[PDB]
Amino acid sequence: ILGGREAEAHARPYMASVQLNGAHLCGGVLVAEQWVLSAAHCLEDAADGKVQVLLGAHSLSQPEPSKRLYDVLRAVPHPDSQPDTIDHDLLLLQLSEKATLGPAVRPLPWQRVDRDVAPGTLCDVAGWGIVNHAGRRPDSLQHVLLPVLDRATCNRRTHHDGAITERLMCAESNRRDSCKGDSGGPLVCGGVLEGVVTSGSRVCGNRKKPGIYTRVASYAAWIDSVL
Ligand SMILES: NCc1cccc(Nc2nc(N[C@H]3CCCC[C@H]3C(=O)O)nc3ccccc23)c1
């Protein structure tokens, strides 16, 4: 996250770190007792590396009572995702067992009503992705509050030039923005999951290239079918 701040530890108990060979790779969101939602492009090329999900965490390196690494039984990329497109960029990870729930580990309710948010709704995005142009990686969870950007502005020739489908939404990216390492993580509006970060626009913090987030409500049947 460019332009953000240290999140309050454990205040986002749905927050997951998707790990490959023991390093943070992408964000994710605990959406059911045994399921984490993330981005398909995270695992596009993961081959036979070891995929794990860290729940209950603030710090990636320090021990914490609620922090537990889970193994993954199955990774379920959206069947219509492709490397090299921005569309359908969702991935469901089935944990090897149901997660132990508590104050620091809880699934987030997610949006099932397929209608847009009001423009300018302030939504929260969190992640362990890079935090400056040099590529610094934070040990602990960062977040930013971002206003939703209306799809027509987002689709301007100056902006993403028609690529924002009904299945996607935008948030402003003026210096505050999701970046590498934050894909898969949650965009939360009104206490409900609304979007999942995607890298479709790979640049970071350029206000003319808004953040793109995949709309969970648009994929409700798919999420239910996989659960
Ligand atoms: N603000 C939009 C946004 C949101 C999320 C990620 C990015 N940027 C970038 N993303 C990624 N990578 C994506 C896609 C592949 C899976 C890993 C992802 C991730 O780490 O988030 N690879 C990169 C390589 C060089 C420069 C920038 C970026 C940008």
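We number chain A the same way Swiss-Prot does; the residues here are 26-252, in that order.
Looks like X-ray crystallography, 1.4 Å, at least that's what the header says.
From the backbone N, Cα and C atoms, a Cβ is placed for every residue, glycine too.
The active site, charge relay system feature in Swiss-Prot is assigned to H66, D114, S208. Quoted from Swiss-Prot, the note on mutagenesis experiment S208 to A is: Abolished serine endopeptidase activity.
Rounded to a whole number, the distance between the Cα atoms of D114 (active site, charge relay system) and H66 (active site, charge relay system) is 7 Å. Separating the Cα atoms of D114 (active site, charge relay system) and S208 (mutagenesis position) is a whole-number distance of 10 Å. In the three-state DSSP classification, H66 (active site, charge relay system) falls within a helix. Listed in sequence order, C51, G52, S63, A64, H66, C67, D114, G154, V222, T223, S224 are the same-chain residues at least 6 apart in sequence whose CB falls under 8 Å from the CB of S208 (mutagenesis position). Looking at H66, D114, the active-site residues in this record, the fewest other C-beta atoms within 10 angstroms of the C-beta turn up around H66.
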